[PDB]
Each structure stands twice: as C-alpha cells, then as structure tokens.
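Structure, as structure tokens:
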Amino acid sequence: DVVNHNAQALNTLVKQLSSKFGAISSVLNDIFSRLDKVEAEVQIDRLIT
Amino acid sequence: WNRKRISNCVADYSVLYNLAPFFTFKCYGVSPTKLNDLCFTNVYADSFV
Amino acid sequence: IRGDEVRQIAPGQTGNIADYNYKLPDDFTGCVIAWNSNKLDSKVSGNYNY
C-alpha cells in the first residue's frame, strides 16, 4: 500500500495536466497562438490556477 | 446555402487586411490578427448578401 | 484615417496602417478618439495631401 499510494498520486498528478479547467484548450501554446494577449492571459490564468 | 470549399490553398490574408471593403472581423475561437501563422485542414465559405 | 479602417487602431492588430504605419503596444494604457471630418479634410476633386 505504501508503494501503491505513492505511485497512484503521481499518476493522478501527471494525468491532471490534460484538464482544461474551463479554458478553451489544455495545450499551453495553442492559446498563445490562437489568441492575442488581451484574452490569452485570462484563458491561461485558469490553467495556472 | 451554397458553400464554397477551400482545400488546396495558401490562404494569404493580406487581401483581407490591406483592402478597403472590409467592415467587421467577428472571429469566434480564433484571433483574426494571428490567422496568417496557423494552418487549417479544410476551410468553408458561406458568401451571401 | 479612412473610416472603414479606423477599427485598425488597437493593441495587437494587423493591416496596412496597423503594421506599416502605426503600431500600438499590447500593454497600452490610454484612449483612442475618432470623429468624422467631412467638413475639413474632404475637399473637391480629392485632397491628396494625406
């Protein structure tokens, strides 16, 4: 259980990077490329939070 | 609903930005100012009056 | 500026005036003011000074 919990928490932390958190995309560079700096910052603030 | 299909093209938007008859650029999901940097699979046009 | 192009003045925009003539920074704090000038700038048979 000590091995499995420490593996499972790291797997969850890795898999959580595909989430959008209400933004348009989970890919960081796509928001920068598809939007200008007025709304790219407010879209990536959700990802950072 | 006569739709024009754009597949094999080099979409130069300098026509769209450097000519007089253009009024609104209402783009949803993408910024019009960065349209010359991206790529698209298939473009479709609905041109009516 | 010709009227149909007056929307080109914004932080982060492209076009003729927006690129080759007048670039605004993305962190611009200020105001942009425009009004029609048919009384003065528009002349008979074209005003070619601009």
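Here Swiss-Prot sets the residue numbers for chain B, with the shown residues being 353-401 in order.
Positions of Cβ are set from backbone N, Cα and C atoms, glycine also.
The following features are taken from Swiss-Prot:
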- B:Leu368 to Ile: In strain: Omicron/XBB.1.5, Omicron/EG.5.1 (VARIANT)
- B:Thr376 to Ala: In strain: Omicron/BA.2, Omicron/BA.2.12.1, Omicron/BA.4, Omicron/BA.5, Omicron/BQ.1.1, Omicron/XBB.1.5, Omicron/EG.5.1 (VARIANT)
Including all protein chains displayed, how many Cβ atoms other than that of B:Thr376 (variant position) lie within 10 Å of its Cβ?
7
Report the same-chain neighbours of B:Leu368 (variant position): residues 6+ apart in sequence with Cβ closer than 8 Å to its Cβ, ordered by sequence.
B:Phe374, B:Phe377
